[PDB]
Amino acid sequence: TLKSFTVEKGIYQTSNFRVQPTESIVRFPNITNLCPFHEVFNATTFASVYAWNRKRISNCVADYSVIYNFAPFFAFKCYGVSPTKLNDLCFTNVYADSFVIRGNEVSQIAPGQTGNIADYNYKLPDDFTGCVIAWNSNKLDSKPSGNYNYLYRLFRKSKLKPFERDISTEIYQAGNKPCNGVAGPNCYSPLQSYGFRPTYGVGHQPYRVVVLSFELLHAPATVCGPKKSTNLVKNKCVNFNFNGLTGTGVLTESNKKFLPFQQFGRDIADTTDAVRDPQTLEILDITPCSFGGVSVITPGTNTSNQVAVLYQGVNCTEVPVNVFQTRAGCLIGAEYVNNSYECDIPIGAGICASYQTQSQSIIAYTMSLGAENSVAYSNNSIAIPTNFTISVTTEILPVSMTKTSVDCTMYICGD
Amino acid sequence: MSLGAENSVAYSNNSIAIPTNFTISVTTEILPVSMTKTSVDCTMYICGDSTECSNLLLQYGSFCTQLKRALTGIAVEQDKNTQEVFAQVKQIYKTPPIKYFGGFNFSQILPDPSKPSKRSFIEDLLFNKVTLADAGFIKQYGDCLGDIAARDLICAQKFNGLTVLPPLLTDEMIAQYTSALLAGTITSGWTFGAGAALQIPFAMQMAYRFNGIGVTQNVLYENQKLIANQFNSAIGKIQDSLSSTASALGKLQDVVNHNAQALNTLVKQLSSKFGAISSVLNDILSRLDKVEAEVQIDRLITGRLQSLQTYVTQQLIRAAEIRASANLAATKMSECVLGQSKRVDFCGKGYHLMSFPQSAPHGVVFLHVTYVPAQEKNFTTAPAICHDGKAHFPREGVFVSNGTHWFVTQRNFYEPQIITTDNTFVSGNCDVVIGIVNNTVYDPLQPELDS
Amino acid sequence: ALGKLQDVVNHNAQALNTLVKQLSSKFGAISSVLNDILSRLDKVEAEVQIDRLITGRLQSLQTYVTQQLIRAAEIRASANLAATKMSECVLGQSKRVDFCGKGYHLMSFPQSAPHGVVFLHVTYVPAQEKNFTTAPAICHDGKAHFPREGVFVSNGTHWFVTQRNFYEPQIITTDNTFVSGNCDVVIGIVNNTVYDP
Amino acid sequence: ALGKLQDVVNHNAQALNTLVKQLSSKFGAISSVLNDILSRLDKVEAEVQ
Ligand SMILES: *[C@@H]1O[C@H](CO)[C@@H](O)[C@H](O)[C@H]1NC(C)=O
Ligand SMILES: *[C@@H]1O[C@H](CO)[C@@H](O)[C@H](O)[C@H]1NC(C)=O
Ligand SMILES: *[C@@H]1O[C@H](CO)[C@@H](O)[C@H](O)[C@H]1NC(C)=O
Ligand SMILES: *[C@@H]1O[C@H](CO)[C@@H](O)[C@H](O)[C@H]1NC(C)=O
Ligand SMILES: *[C@@H]1O[C@H](CO)[C@@H](O)[C@H](O)[C@H]1NC(C)=O
Ligand SMILES: *[C@@H]1O[C@H](CO)[C@@H](O)[C@H](O)[C@H]1NC(C)=O
Ligand SMILES: *[C@@H]1O[C@H](CO)[C@@H](O)[C@H](O)[C@H]1NC(C)=O
Ligand SMILES: *[C@@H]1O[C@H](CO)[C@@H](O)[C@H](O)[C@H]1NC(C)=O
Ligand SMILES: *[C@@H]1O[C@H](CO)[C@@H](O)[C@H](O)[C@H]1NC(C)=O
Ligand SMILES: *[C@@H]1O[C@H](CO)[C@@H](O)[C@H](O)[C@H]1NC(C)=O
């Protein structure tokens, strides 16, 4: 730690100890349902662009390898989550949206993006989890006469909120003159068809999108991955997996008064204190495993190679990964003695240590403030000195330090 | 705002005012000495037992070694401050069993052995008035394990890598140092700070203290009961003023509250995102792949490193201010308590007599005993007196007149005396001193020679 | 005994050593050597790595400057104290307790040192005490005699007046005593004769 | 003679002058004007700047 080969007399802080976790419990809700991914993933057609479909998936065990099995999609291109990390993460609710798109629309539908499609047809929220799966479906949407059953929306009075659907065949007027059943006198139909053709250009080929957007809430989680449940442990430093909330601590039985709608307890530093069990209605309190600093008490290596160890702030009945309990932790390697000397190596609240002859050893003691004195006071007694001494002492005071000068261009860059 | 009352002091070129009575005043000065020693671990704070975060934190160099060195230097300096202020005495003197010091009542500042921590009455009042935050210097992991009611703030400060180290000197040892200084002051005087302790009766010591401020020593011996009663009433007034109002100890309370809110801010800064998607490293490690989680962990590392550097810089500036206050408290212990100070407005307002230390949480309390003149009286004065063509000047005194007869008296008290050649000296003619008056000067040798 | 000046040397060496050592860190880039980033990558990616190195080196240099400023404030406080001690201990005599050494101050001699100054404080310390019996005043002919300067002492039979800091007894005389009041006021006044020259 | 109070004035002037002039720097971005970044770019890139 000191980057040397000889140390001096003193107390040095070397590292920090920690009680390692022993077991690994995974608490997990038991559900036998299988999520309808295969059932409503493979379809012969999708809905319109302006009028898509929403599918609610809940309360089931989820599998995420079916995207490779069913659709020949190019890339996941996902925000906020890894495709291979979905196997462990337990979510709140899965939302499935399936609708066809045009070629110049894969990059158009994104959080924090605008255009013409995102204003009316399909709008994604700016902060969300889950993602968009897209591929090529040019031959999957090529009738010999072309596709016009899909409709397109381009006119509205104002903007449209994310995750919303528009179903209308009204008339919009760009002026104060109403039309009411006539199209063309300064008013046109907001509903427009699609020019999907087998002989069309490459820039507007028909594509397809299945959305699998998830959400992260403090709601009671229903849909999870496939995992296994493990029975409870108590008063042990153990890693836990309570509904995907991982960590490490000691799961003491809680004393609290949790209301029936409250599951998670919260810390001031944003961590968790108490967690509701996913298999019963018992609240259990989390406490972190024991830790602290470690200090090595040594004299100089020119004197001896004996050391003492101070584990700071622990009632060391749980020391490991002469034993004396101290106010400042506990001291291993030093013997407590009922004497009083001056302080050589300062340890804690009144305790010092030193290298003493009485075979050599490292001793620990409470330090002495000085010799006890009791000057004889009386109401008619005085003490007057008859001689004197002249003494010369020494006082040392720093005055100045080193003057330095640094330039940025030589230090940061160097020509 | 008003600056104060308006006064038009009456100045004339032959008019003087001399006090006739005094009051004994006990004031109180409160000075901080030391502050809380803390140690912070980087790997628990920034990362918290995450291996990937530690591997990314290893690329940032040696920020954490110098943060650890700065906090260790502050923690050593606090113990140096307490040792410099209080441990100014070589031996632990103790009071004789007879509690008679010329009528002065020192029962409120001398300790009593009834309670385990042998502290006095006023020290107990000062210790109860400063409410502690109950920080991590007390071992509390046994209490952090036992979840009773709700989670404590101190446990939450402990759980994120912040540790509070106890001071080297316990409060009983500070109380023993204060008792030794009090016993040396009461029994010896200023002699215990210049070598060995030399006993002297308290009345003769107070006569020496009055001789220090330009008043003769017969003023004490002729008014011993009055001065004793004034000191006892002043000590009782300090006790009642402490037991009534609790706003006088605001400096040590500020010392406690600043450290409490600094640790609270450092704990609350862990909830911030700093542009990432979550403030929890486990969620980023479980949700994302390698590279994007590395980006989010690097953003969290930058934010938490910046907050830790801000905390350490504020701690260094606070420790410099605390060290300056501790140097001032050490100088006041050396000069007021171990001697008698001639510096104006140092060691209390008025002419200083003696001071008494009292230990307070994170500081010290001085009770300055001073001399304040009370009842003055207008007089007519002159610089010199002409007699037989010779100008007479007072040796140590001032010439005053009641209207008909001329007297010489000391400056700080009214004690008129007959003008004699013993208390005056001759210098020059009568034609050079502006304002000289005509009066006779007694010569004691002529009636001794005639009789 | 000279650990203060040695600490002043050691801190200034260690800060510069840490500032040199901080040039070896990557700070999230791919190399700590700038020419390798220049020679390996294109324009944009080398600009990204260079900006990471610039941010890290600027942060380390700012921390060095702030620590040096706080150290300079401490050094300036110590220099002001040394200047005051030079003006008061060396250029004059000080009546302040525990200033200019422990004891009754007589002299002081400055000595130069690396990055500092050394004072040799010469003081007066009383050595050999002796118990005595004392009184605040002397009652003689109904008049109380107080000492002018000094203190009344008794070796058991006779009464003397002596100075406070040295045992030099003298015969009690009206030249070294003054009269104030009668014997019925002072608590502890004793009966003794005062010589008339 | 009065250089110390003049320095007390000058330091407080030049610190605020540096604080005002620091708003002109780009700090690695493409513009020091916040409205230009808000008007020229999309949401994510303007968030980066
Ligand atoms: C889950 O477990 C609980 C108790 O362990 C049981 O009451 C419940 O019926 C189970 N649910 C299913 C779907 O099996
Ligand atoms: C979808 O279902 C149809 C009819 O059940 C089937 O012909 C087709 O092969 C299925 N698609 C895939 C990718 O399995
Ligand atoms: C904690 O330490 C104290 C100090 O010795 C001891 O009395 C107490 O039993 C300890 N608590 C335990 C071991 O639970
Ligand atoms: C002075 O002390 C003696 C013995 O110590 C005691 O008898 C006497 O009463 C004391 N004087 C006064 C005035 O109390
Ligand atoms: C002294 O004071 C009186 C009254 O104020 C004044 O008349 C006189 O001029 C003063 N003396 C001198 C020398 O000015
Ligand atoms: C004053 O002294 C007497 C004894 O001389 C003692 O009984 C009394 O308690 C003292 N006063 C106070 C307020 O303690
Ligand atoms: C002294 O004289 C002045 C002027 O006549 C007067 O104002 C003052 O009240 C008198 N008394 C005292 C005690 O100053
Ligand atoms: C004082 O007395 C001398 C001689 O006795 C005389 O010349 C002088 O005028 C007197 N001064 C006053 C102010 O009366
Ligand atoms: C004075 O008397 C006390 C008690 O009678 C004794 O302890 C001490 O040694 C004597 N001498 C001196 C020099 O104090
Ligand atoms: C001192 O002498 C006076 C008379 O001269 C006498 O009344 C008094 O009692 C004496 N005091 C002592 C203590 O002997």
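Numbering of chain C is taken from Swiss-Prot, so the residues present carry the numbers 944-1140, in order.
Using the three backbone atoms N, Cα and C, a Cβ is placed for every residue, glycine included.
What Swiss-Prot annotates here:
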- C:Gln1071 to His: In strain: Kappa/B.1.617.1 (VARIANT)
- C:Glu1092 to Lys: In strain: Theta/P.3 (VARIANT)
- C:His1101 to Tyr: In strain: Theta/P.3 (VARIANT)
- C:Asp1118 to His: In strain: Alpha/B.1.1.7 (VARIANT)
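Residue density at C:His1101 (variant position): 11 other Cβ atoms are found within 10 A of its Cβ, drawing on all protein chains shown.
The most crowded of the variant positions listed here (C:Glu1092, C:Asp1118) is C:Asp1118, judged by how many other CB atoms sit within 10 Å of its own CB.
Annotation for C:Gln1071 (variant position): no same-chain Cβ neighbours under 8 Å separated by at least 6 residues are found. The two recorded residues, C:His1101 (variant position) and C:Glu1092 (variant position), show a Cα separation of 19 Å. With respect to their backbone Cα atoms, C:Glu1092 (variant position) and C:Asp1118 (variant position) stand 11 Å from each other. Checking the variant positions C:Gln1071, C:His1101, C:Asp1118 against chain A with a Cβ-Cβ cut-off under 8 Å leaves C:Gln1071.
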